[PDB]
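One structure is given below, encoded as structure tokens.
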Amino acid sequence: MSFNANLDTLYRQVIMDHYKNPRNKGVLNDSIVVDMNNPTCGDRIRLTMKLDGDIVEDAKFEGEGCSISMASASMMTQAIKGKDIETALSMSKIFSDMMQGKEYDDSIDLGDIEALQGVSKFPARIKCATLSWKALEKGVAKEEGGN
Ligand SMILES: [Zn+2]
């Protein structure tokens with residue numbers, strides 16, 4: 001293949017959207033503080049959220065590293081910042097469920113999901129993919145517990 005918008009144009013939009021809103025790397029000490037490093041690649045994402053009730057009030061992502069990691073976290077935490085715990089647990093319940101079923105999203109909203117899965121498989125990109133993946137699922141947990 002010469003040109004394919006499979007991942008290139010996808011993360012292109014992911015980082016460009018992140019540039020239209022130039023905010024990244026922050027720390028909110030309140031309720032949940034979960035950071036995830038990739039000491040091989042240099043990525044470091046400190047996910048500091050504030051869930052004040054049964055929702056998500058805010059989230060600060062101190063994400064450093066490469067193009068995908070700091071961007072994906074910012075994108076998924078933006079959706080989380082505007083969600084609840086039920087909706088977050090559901091999003092991750094289906095997020096993991098996709099891997100058992102085949103390929104499907106209840107909302108069809110696979111913008112980051114298809115980007116994160118793209119790098120998920122390359123030996124060098126898998127640890128940056130699992131980085132954002134495991135860090136987000138670890139923040140508020142997933143499904144109804146995960147464990
Ligand atoms: Zn990295």
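So how was this one determined? The header says solution NMR.
Keep in mind that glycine also has a Cβ here, set from the backbone N, Cα and C atoms.
Pulled from Swiss-Prot, these are the features on record:
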MUTAGEN   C41 to A  Does not activate SufS; dominant negative to wild-type protein, interacts with SufS. Binds about 40% Zn(2+)
MUTAGEN   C41 to D  Complete loss of growth without mevalonate
BINDING   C41, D43, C66, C128  Zn(2+) binding site
MUTAGEN   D43 to A  Increases stability of the bound Fe-S cluster. Binds SufS, binds about 35% Zn(2+)
MUTAGEN   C66 to A  Does not interact with SufS, does not activate SufS; no effect in presence of wild-type protein. Binds about 15% Zn(2+)
MUTAGEN   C66 to D  Complete loss of growth without mevalonate
MUTAGEN   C128 to D  Delayed growth without mevalonate
MUTAGEN   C128 to A  Does not interact with SufS, does not activate SufS; no effect in presence of wild-type protein. Binds about 45% Zn(2+)
Taking 10 A as the limit, how many CB atoms besides its own sit near the CB of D43 (mutagenesis position)?
22
Looking only at C-alpha atoms, tell me how far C128 (mutagenesis position) is from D43 (mutagenesis position), rounded to the nearest Å.
7
Counting Cβ atoms within 10 Å across all protein chains shown, which of the mutagenesis positions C41, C66, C128 comes out on top?
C128
Measure from the CA atom of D43 (mutagenesis position) to the CA atom of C66 (mutagenesis position) and give the result in Å, rounded to a whole number.
7
Cβ within 8 Å of the mean position of the Cβ atoms of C41, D43, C66, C128: remaining residues of the chain near Zn(2+):
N38, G42, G65, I68, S69, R125, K127, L131
Which state, by DSSP, holds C41 (mutagenesis position): helix, strand or coil?
coil
